[PDB]
Amino acid sequence: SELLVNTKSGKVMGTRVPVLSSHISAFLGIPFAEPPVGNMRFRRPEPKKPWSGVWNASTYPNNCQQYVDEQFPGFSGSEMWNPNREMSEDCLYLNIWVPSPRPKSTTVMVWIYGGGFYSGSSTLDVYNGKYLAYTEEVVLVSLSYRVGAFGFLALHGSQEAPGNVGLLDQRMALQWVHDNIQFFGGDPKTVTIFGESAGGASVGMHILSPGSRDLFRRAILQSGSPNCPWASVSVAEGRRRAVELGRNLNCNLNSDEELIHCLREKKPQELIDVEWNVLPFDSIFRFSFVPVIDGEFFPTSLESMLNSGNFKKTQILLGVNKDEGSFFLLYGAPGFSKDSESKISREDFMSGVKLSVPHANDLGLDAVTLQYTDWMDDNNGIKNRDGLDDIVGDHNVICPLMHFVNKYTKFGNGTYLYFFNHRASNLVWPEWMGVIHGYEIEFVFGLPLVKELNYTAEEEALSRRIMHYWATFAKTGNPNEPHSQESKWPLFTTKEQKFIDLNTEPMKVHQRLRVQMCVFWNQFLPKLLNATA
Ligand SMILES: CN(C)c1ccc(-c2sc3cc(O)ccc3[n+]2C)cc1
Ligand SMILES: *[C@@H]1O[C@H](CO)[C@@H](O)[C@H](O)[C@H]1NC(C)=O
Ligand SMILES: *[C@@H]1O[C@H](CO)[C@@H](O)[C@H](O)[C@H]1NC(C)=O
Ligand SMILES: *[C@H]1O[C@H](CO)[C@@H](O)[C@H](O)[C@H]1NC(C)=O
Ligand SMILES: [Mg+2]
Ligand SMILES: [Mg+2]
């Protein structure tokens, strides 16, 4: 009976599930931490006390408490990211997908979902590991971590609400997989962590954090870097927002201990309803509770760690999508609509810019406009629309990831960069939105292979190709075949900075991803902002 496994925590009864005219084992809801409920709220996570009897891991677990997106009711496009299980503070569980027959010492891949550190679920249809597991024969694991105030509230100095506890949950999970994935046919020495958006930043933060380095082999980052503008705040800013939440719930603000009691007596929803009120500025692509540069989990500043090489050195595979900013513009920028091509007016554009670089002074905003405005056609509604897409995209995702790539590729042991620019055939979103943030995930997980999902033959091709690169990487540290005639995915180097694009057409090798616009974001602007504040 391959559905029965004994782990250093207890026994787990899996379940045999269908996967494209075949089957594989599935262990859903394996707990790896004690319920972070009641007194535990905001505290670090403590390990799950070994359970007696046989734990039933045959159906996905509860999701963590979070904001739910109700901007476009009954619109799968947006609702596909919403929790699809009962929200609950008790949500520290993980999922395993094992091939059949159960292999031994095979490649493991742990997925870290994204969602800006404020939302997420390891049980979305798009994160079903069965396909990947089955097709490439690897033990796919999808973990979970606390999000929102519940996983990142940061009153640095306290021991009850230190912050980064969310990142800690992902660790304990990575730990558990470490001391247990073998029983499921996994090889704890060939673990590859991969996540998108906040998940990507997470992977990269584990590459930085010393207390995580020894828990995985290589790593993959999708549309998200650890040094992202939105991926973290200073202990000061975190404490401010922490107090701010309390003030928003009529809490005793005198001492940390008082504040913590108050926030612990409030119902999950009471905290969620005012979550957004703590953000310092009116803006987009910014979230309240996120990783804090504490001095522990993160030894020193991120730029300093990257510049000195103070971080796990191994092979990494990462990339971005053609239109990282469209999603966020649609939800919080003026002029945009889901029912039209959103031609943005000049007045709206200025608005949109300020909502994208909220920390920028008036001069900084001008620098941004000049940099992204065509003065030979400034009224073109289409150019302004795309302009913002690139602005939000480059500032929040591409450029940060680019900065990281380079800084990393100076101490690492191999880098593979990609440019996902394929516009799905069944996409439910408008066309101006192009290749949307986070929409490259369905291909990494092989959802196109499903015929009922109505994907074009060529898209199943791509999905299969991507899954191979990905799994192949995890297993070998290189996405290319050992010796095939297929075109190779160049290795990214400080000198040539090559990268490929991921789409249906035949591979093309490009050089210096958005190098121009990124000099602006990584050098000039910051330099300007600092000298003029
Ligand atoms: C699915 N994606 C990418 C997404 C979904 C939702 C949001 C936001 S930003 C924001 C700001 C605010 O003050 C209130 C609500 C709110 N919501 C819901 C941003 C991106
Ligand atoms: C949990 O395992 C039991 C077997 O004892 C099974 O009958 C049940 O369907 C599983 N999940 C549920 C429905 O709670
Ligand atoms: C990785 O390390 C090995 C052995 O230490 C070395 O031979 C190889 O050149 C490195 N690969 C890259 C591309 O850095
Ligand atoms: C593909 O998607 C639809 C959407 O629900 C599904 O019902 C059906 O199996 C497919 N559409 C058809 C019948 O062409
Ligand atoms: Mg009280
Ligand atoms: Mg664009």
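Swiss-Prot numbering applies to chain A: residues 25-557, in that order.
Structure determined by X-ray crystallography, 2.8 Å.
Cβ atoms here come from the backbone N, Cα and C positions, even for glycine.
Long-range Cβ proximity for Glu220 (mutagenesis position), meaning a same-chain Cβ under 8 A and a gap of 6 or more residues, is found for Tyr137, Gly138, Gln246, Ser247, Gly248, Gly462, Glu464, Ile465. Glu220 to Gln or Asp appears in Swiss-Prot as a published mutagenesis result, with the remark: Decrease in activity.
In Swiss-Prot, a mutagenesis experiment is listed as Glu220 to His, annotated with the note Loss of activity.
Around the Cβ of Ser221 (mutagenesis position), a 10 Å sphere holds 28 further Cβ atoms from the protein chains shown. Among the mutagenesis entries in Swiss-Prot is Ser221 to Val, noted as: Loss of activity.
Quoting Swiss-Prot on the mutagenesis of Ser221 to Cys: Loss of activity.
The feature active site, acyl-ester intermediate is assigned by Swiss-Prot to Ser221. Look at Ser221 (mutagenesis position): DSSP puts it in coil.
Secondary structure from DSSP puts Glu348 (active site, charge relay system) in coil. The active site, charge relay system annotation in Swiss-Prot covers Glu348 (among others).
Quoted from Swiss-Prot, the note on the mutagenesis of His446 to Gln is: Almost no loss of activity. Around the Cβ of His446 (mutagenesis position), a 10 Å sphere holds 21 further Cβ atoms from the protein chains shown.
Under DSSP, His461 (active site, charge relay system) is assigned to coil, being neither helix nor strand in the three-state scheme. Other C-beta atoms found within 10 angstroms of the C-beta of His461 (active site, charge relay system) number 26, with every protein chain shown included. Residues annotated as active site, charge relay system in Swiss-Prot: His461 (among others).
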Between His461 (active site, charge relay system) and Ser221 (mutagenesis position): CA-CA distance (Å): 8
Residues that sit under 8 angstroms from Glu348 (active site, charge relay system) by C-beta distance, when 6+ apart in the chain: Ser247, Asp413, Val416, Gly417, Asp418, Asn420, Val421, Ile422, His461
Helix, strand or coil at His446 (mutagenesis position) [DSSP, three-state]: coil
